[PDB]
Protein chains: 4
Amino acid sequence: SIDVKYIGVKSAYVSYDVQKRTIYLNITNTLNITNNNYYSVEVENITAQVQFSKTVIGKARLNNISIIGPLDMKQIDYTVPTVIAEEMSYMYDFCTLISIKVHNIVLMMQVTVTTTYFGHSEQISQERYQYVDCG
Amino acid sequence: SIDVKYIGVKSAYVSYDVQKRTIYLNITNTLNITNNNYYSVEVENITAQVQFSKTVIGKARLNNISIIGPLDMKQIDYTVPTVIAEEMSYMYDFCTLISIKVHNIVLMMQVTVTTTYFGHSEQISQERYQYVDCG
Amino acid sequence: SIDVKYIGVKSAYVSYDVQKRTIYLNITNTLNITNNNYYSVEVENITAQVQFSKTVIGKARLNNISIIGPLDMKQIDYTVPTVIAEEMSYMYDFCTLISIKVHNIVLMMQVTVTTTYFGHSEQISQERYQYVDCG
Amino acid sequence: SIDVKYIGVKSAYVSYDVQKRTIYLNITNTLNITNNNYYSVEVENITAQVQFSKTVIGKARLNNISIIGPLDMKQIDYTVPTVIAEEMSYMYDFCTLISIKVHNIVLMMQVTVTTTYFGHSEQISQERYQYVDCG
């Protein structure tokens, strides 16, 4: 990649910016520029490419074969009980969380058994997060 | 990629911006520019490409074969009980969450058993999040 | 990559920026520039590439074969009980979290059994986080 | 890579920036520049590449074979009980966390049984974090 970037607040080529109780006074702001940006990306002069697969079987005898590809989950539990047995009793609760198997961002590519692959591949995930907030 | 970017508030080529109790006064803001941006991306001079697959079988004998591709889930549980047995009793609750298997963003590409692939592939996920907020 | 960068607040080519109780006064700000940026990335002069696979079987005898690819999960538990047996009793709670198997960001690429691969591959994850906040 | 960098607050080519109770007064700020940046990255003059695999089997006899690829999890537990048996009793709680198997950022590439690979591969993870905050 080129230029992959995370600005928390503010960004610029230039900024004469100001704020609050500012007496920006009697000013000469000049700005001659000559910004000239060129890009030549993933450029391919190829005269012969091939992606050949060949699967020859003859007089063979094949039993109890299992190709499992990735991320086989199996026989999973999440047992999560709660009880509140009150008697002559005050309860207050607040911001009271029972998170179980939360996801947010789940990106996959070329999750395979096989691949003949040829080229650019990419993954990008700029962000802000906050799971919980209270007062 | 080129130029993949996350601005929290504000962004610009230029910004003479101002705020609040600002006496921006008696000013000369000039700005000569010559911004010249060129892009030449994923450009392909190819004289011969091939993606060949061939599957020859003869006098073979094949039993109990299982190709499972990825993400086989199997036999999963999420048991999540709650009880509130009150007697002569005040309960207050607030912001009281029982999240179970929440997702947000789920992007997939080339989730296969096989692939002969040729070219650019890409994935991008700019964001803000907040699961919970209270007061 | 080129240029992969995380700015907490603010960023620029230039910044004459100011703030609060600022008497920026009687000023001459000039700025001659000649910013000239060139990029020539992932550029490929190839005269012959091949990705050849060949799978010859004859008079063979094959039993109880299992190709598992990665991330096979199996037979997993998460037992998480809670009890609150109150009598003549005040309870206060706040910001009271029972997180179990939370994720945020989950990016995969070429998670395979096999791959003949040819080219650029990339992964990028700029961010801010905060799991919990309270007062 | 080139240029991979983490700025906590603010960044620039130049910054005449100012703050608070500033009397920036009677000033001449000039700035002649000639910033000229060139990049020539992952550039490949190749006249013959090959990625050849060949799998010849004859009159062989194969039993009880198991290729497991990486990250095989198996038979895992997380038993996490809590009890609160109050009688004639005040409880206060705050910011009271029972984190179990939280992740944040999980990036994988070429997690395989095999790979014939040819090229650039990359991974980058600029960030701020804070698990917990309270007062």
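Quick note: numbers on chain D are straight from Swiss-Prot, i.e. 120-254, in order.
Going by what the header records, the deposited coordinates were determined by electron microscopy, 3.6 Å.
Placed from the backbone N, Cα and C atoms, the Cβ positions cover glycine too.
Quick look at what Swiss-Prot annotates:
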type	residues	note
MUTAGEN	D:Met210 to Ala	Decreased number of infected cells by SARS-CoV-2. No effect on infection with HCoV-229E
MUTAGEN	D:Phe213 to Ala	Decreased number of infected cells by SARS-CoV-2. No effect on infection with HCoV-229E
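Annotation for D:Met210 (mutagenesis position): spatial neighbours D:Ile203, criterion Cβ-Cβ under 8 Å with sequence separation of six or more. Same-chain residues at least 6 positions away in sequence with a Cβ under 8 Å from that of D:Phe213 (mutagenesis position) are, in sequence order, D:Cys253.
In this structure, D:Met210 (mutagenesis position) is part of a beta strand by DSSP.
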